[PDB]
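K.L.:
If you scroll down you'll find the structure; I have some questions about it.
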Amino acid sequence: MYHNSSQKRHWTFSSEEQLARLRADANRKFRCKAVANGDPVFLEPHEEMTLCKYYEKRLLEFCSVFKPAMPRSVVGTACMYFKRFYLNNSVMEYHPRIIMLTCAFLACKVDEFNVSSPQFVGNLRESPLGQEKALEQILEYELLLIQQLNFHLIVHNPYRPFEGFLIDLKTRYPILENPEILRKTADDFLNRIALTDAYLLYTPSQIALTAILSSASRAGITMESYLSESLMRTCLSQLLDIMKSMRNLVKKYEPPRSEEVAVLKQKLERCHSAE
Amino acid sequence: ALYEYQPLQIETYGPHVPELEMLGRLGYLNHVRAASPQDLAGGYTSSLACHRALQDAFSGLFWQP
Amino acid sequence: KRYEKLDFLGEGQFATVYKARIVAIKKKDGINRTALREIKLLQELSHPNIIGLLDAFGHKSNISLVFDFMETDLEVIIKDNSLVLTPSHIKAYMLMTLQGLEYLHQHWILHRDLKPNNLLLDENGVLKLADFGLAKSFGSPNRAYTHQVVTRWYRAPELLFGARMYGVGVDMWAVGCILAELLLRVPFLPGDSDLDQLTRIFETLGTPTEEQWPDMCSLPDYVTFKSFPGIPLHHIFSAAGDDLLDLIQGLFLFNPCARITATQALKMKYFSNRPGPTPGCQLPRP
Ligand SMILES: CC(C)c1cnn2c(NCc3ccccc3)cc(NC[C@]3(O)CCNC[C@H]3O)nc12
């Protein structure tokens, strides 16, 4: 359960500033390590963030085309693994391509999604020797990823809270005639929320309710009675502020741009080539 | 030195979840998938899935870091 | 790492257990799925009657789980002919097992490997559920399960008939079996195969009807058995009180839904009736 989970206790953070602090600490500790092991080759924290966003998108694409069909819980677990890993690790040390593959590999095991290593790596658009090398790298990085997650493998995703809220609306909020028409747009919003750092800052129930409420507002439906009456005033204020801050995080999101991403990819390949 | 049952006190930081046996009469079970005869034979009921969904929808909704 | 191996505690098909500093260390597919299952489950659970995962660490595809060191288990207690299991002792073991199981079930996790040697006892007499290597989350329709889980002598009839989807009953039946073993000092239903296990179940408790088990015929491995009347419960357990018999009957109900949950079992008069469960410091040691 989330309310006593490791996700709530150890991997939900107070603010965007705290996340920026952890990422800047990672970038600076890699810089100190490299300098002690010996320049414009280094990537800046914002460049690391652009690369991490691009590679989270790559991980989502890989999980999407995966066969056998990857459950949405596995994909969410893998993306959360990726975010958590790069909270405290530089892409300049561990390459995000291999880390994202290891995230999917570990999430499949944790979720109890049954796939063998050959069928896992057969999903890559590469060469069989390239697939073998990728599997070797994933196996080498599996324990590293587990250690970097501090052995907290269970990830609570917003999808089941979303379904529970849909059930609760369909049962107890007759003002909303058919809550199911809210799902699609809310699902879209869920995806957008997943792009930001919200998964490290708010509970899955808060994320799911924010998506549903945003869908309702996009539909012209007022659902404030659901919060006031069905959910039974300070707490209402904190909840409303959490939802508005989440919507603002979605609004302030900047997707990676092609040219800067290509330049940063060249920089990262140079970082991994050197030393 | 007798024993007395104490209900499990775990804060969920969210709205109260209706008890499992109540779900069917409260209208919740009209919005979940019915359990097939094989599932019911094995002991799986739609009440379990509905209760899990509601518990997850309500868990930590009011909590803040 | 920070632990030096003191003693050797056992070997299994999955891992080897050592006693170290006191703690117990359990040492192309990658990291072992059983170890990952134990890690992922025991990190989300915290209860006095559930084994605690204190740490994990390893190298390459090896990993070392660290648990609290567990002195003995219920199997050694049952098989120890010097030990006398008074009703208070049985009540206490049952209470600790059911409280741990209640906590586990509230977090939507089935143990699926309940048996006397998986109920470990520490130096203070606190029973902890251990060996979570087959434990799984339940309550999600989109996930299917295997019926081979639970060892045969403690396997519930719904499992023996091929139930893919199930709930807490698979644990509760095993608890019933464990209770029976605590009473008879011998396995209740020591079948040699699935057929023998089912035959023993039906010859002892009666071949269930379409009434006692409304949808039994729907189970994919259902076999029509001979109509054994079933030995009456007071005849199997000659010294069981009426409250104990009600608890046993609830734990052995063929209908998995009707079978009593851990919460319902904890609410029965048996646990509240005199005599009270013995304190853990007074539980017997082998
Ligand atoms: C939590 C685990 C890793 C643990 C903690 N302590 N401990 C001990 N202590 C000594 C002892 C206990 C009970 C009976 C006799 C001796 C042995 C052991 N044996 C490995 C098992 O697989 C685990 C349970 N299932 C059957 C067992 O064989 N595991 C453990």
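Per Swiss-Prot, chain A residues shown: 1-38, 44-237, 242-284, in order.
How was it done? The header gives electron microscopy, 2.0 Å.
Yeah, the Cβs are placed from backbone N, Cα and C, and that goes for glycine too.
According to Swiss-Prot, the mutagenesis experiment A:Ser5 to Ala carries the following note: No effect on the transcriptional activity of the reconstituted TFIIH complex.
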K.L.:
Going by DSSP, is A:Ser5 (mutagenesis position) part of a helix, a strand, or coil?
P.N.:
coil
K.L.:
What number of additional C-beta atoms lies within 10 angstroms of the C-beta atom of A:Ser5 (mutagenesis position)?
P.N.:
22
K.L.:
Taking A:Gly38 and A:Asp44 as the modelled residues on either side of 5 missing ones, report their Cα-Cα distance in Å, whole number only.
P.N.:
11
K.L.:
Round to the nearest Å and tell me the distance between the Cα atoms flanking the 4-residue gap, namely A:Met237 and A:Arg242.
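P.N.:
Distance between the Cα of A:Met237 and the Cα of A:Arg242: 9 Å.
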